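Peer 1: Let me begin by handing over the structure; questions about it come next.
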Amino acid sequence: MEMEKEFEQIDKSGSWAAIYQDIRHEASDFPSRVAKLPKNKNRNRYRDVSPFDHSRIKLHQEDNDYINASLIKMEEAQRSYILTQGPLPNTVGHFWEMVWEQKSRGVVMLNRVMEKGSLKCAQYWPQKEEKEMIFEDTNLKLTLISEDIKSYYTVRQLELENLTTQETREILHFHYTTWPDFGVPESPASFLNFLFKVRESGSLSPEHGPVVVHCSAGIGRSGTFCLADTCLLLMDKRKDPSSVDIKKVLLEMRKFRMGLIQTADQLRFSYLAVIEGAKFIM
Ligand SMILES: CNC(=O)c1cc(Cl)ccn1
Ligand SMILES: CNC(=O)c1cc(Cl)ccn1
Ligand SMILES: CNC(=O)c1cc(Cl)ccn1
């Protein structure tokens with residue numbers, strides 16, 4: 001079926017939970033043996049969210065190459081994404097090592113450091129220009145260059161230096177700051193505006209490594225971001241845009257990381273975002 005009318009049919013019939021459970025039943029199951037090794041317990045935030053072995057990002061290190069991060073490669077859309085958990089106190093150096101080694105231009109953050117009175121990720125970037133951060137375990141230096149605070153999101157320019165080679169690179173930090181502590185946004189308008197700002201920066205384009213996107217577990221809000229981006233790109237590329245099937249795209253993405261889209265409300269919000277986005281594109 002088309003999307004917008006499939007949408008009203010699910011609303012009128014109140015069957016979002018049944019649609020979402022079907023997706024959960026059909027989703028791929030692949031091994032994640034490296035994630036579960038005892039030496040990696042303090043590298044995982046949640047015991048039930050792990051990268052598959054076949055798609056995990058490897059650190060260029062011979063001691064321990066493990067990080068909780070996955071490469072999502074969308075062949076028809078010609079887009080790749082790295083989805084990862086919010087960094088932990090003992091993985092902030094690994095996080096920036098990955099950004100460096102994978103040649104990423106942008107980092108997309110969809111959570112606040114504290115939500116619901118608890119810490120959802122480490123404070124992993126500097127908050128003042130004159131107070132830079134040094135990650136001694138991976139030999140990197142990170143400096144805040146500029147910051148632009150808007151009503152729904154903040155954009156930061158960061159300098160990442162590989163202290164071993166003295167090479168430097170400019171990284172863009174795109175921080176969506178207004179996702180509610182509970183539920184999903186009432187309108188997709190600010191989330192779509194944010195997606196378009198990431199696109200306009202070059203961070204999603206083939207001349208760079210894959211964008212790094214995270215929330216707390218790296219599957220819920222993060223899944224919503226890449227699912228909406230890929231569906232809108234396919235609607236632009238194909239002769240028949242009504243052939244784009246959001247449930248089929250989601251199942252393809254779940255071949256590369258488990259659990260993408262965590263609730264039926266997030267599924268409905270993803271439909272809403274793609275529907276409204278397709279009208280603005282033209
Ligand atoms: C759907 N996207 C494309 O077909 C495409 C084509 C090029 Cl050149 C770069 C990125 N994407
Ligand atoms: C060129 N701009 C867009 O294509 C766009 C699209 C959407 Cl959905 C929101 C904001 N900007
Ligand atoms: C019916 N057309 C569409 O849905 C559409 C959607 C997009 Cl994103 C571009 C062009 N056409």
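Numbers here mean position along the shown chain, with the first residue as 1.
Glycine residues also receive a Cβ, built from the backbone N, Cα and C atoms like all the rest.
Feature table excerpt (Swiss-Prot):
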ACT_SITE  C215  active site, phosphocysteine intermediate
BINDING   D181, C215, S216, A217, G218, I219, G220, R221, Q262  substrate binding site
MUTAGEN   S50 to A or D  No phosphorylation
MUTAGEN   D181 to A  Substrate-trapping mutant
MUTAGEN   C215 to S  Catalytically inactive mutant; abolishes sulfhydration
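Set these features in their place in the structure for me.
Peer 2: Proximity of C215 (mutagenesis position) to non-local residues of its own chain (separation of 6 or more, Cβ distance below 8 Å) is seen for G86, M109, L110, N111, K120, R221, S222, given in sequence order.
Long-range Cβ neighbours of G218 (substrate binding site) (same chain, at least 6 residues apart, Cβ-Cβ under 8 Å): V49, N68, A69, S70, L83, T84, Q85, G86, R257.
Of all Cβ atoms in the protein chains displayed, 22 besides its own lie within 10 Å of the Cβ of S50 (mutagenesis position).
In this structure, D181 (mutagenesis position) belongs to neither helix nor strand by DSSP; it is coil. Taking the Cβ of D181 (mutagenesis position) as reference, residues of its chain lying under 8 Å away and at least six apart in sequence are, in sequence order, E115, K116.
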Peer 1: Count the Cβ atoms, other than its own, that fall within 10 Å of the Cβ of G220 (substrate binding site), considering every protein chain shown.
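Peer 2: Result for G220 (substrate binding site): 21 neighbouring Cβ atoms inside 10 Å.
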Peer 1: Let me know how many other Cβ atoms fall within 10 Å of the Cβ of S216 (substrate binding site).
Peer 2: 21
Peer 1: Could you state the CA-to-CA distance between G220 (substrate binding site) and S50 (mutagenesis position) to the nearest Å?
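Peer 2: Here the two Cα atoms lie 13 Å apart.
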Peer 1: Given the recorded positions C215, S216, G218, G220, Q262, return the subset with CB under 6 A from an atom of ligand 1, ordered by sequence, or none if empty.
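Peer 2: Result: none.
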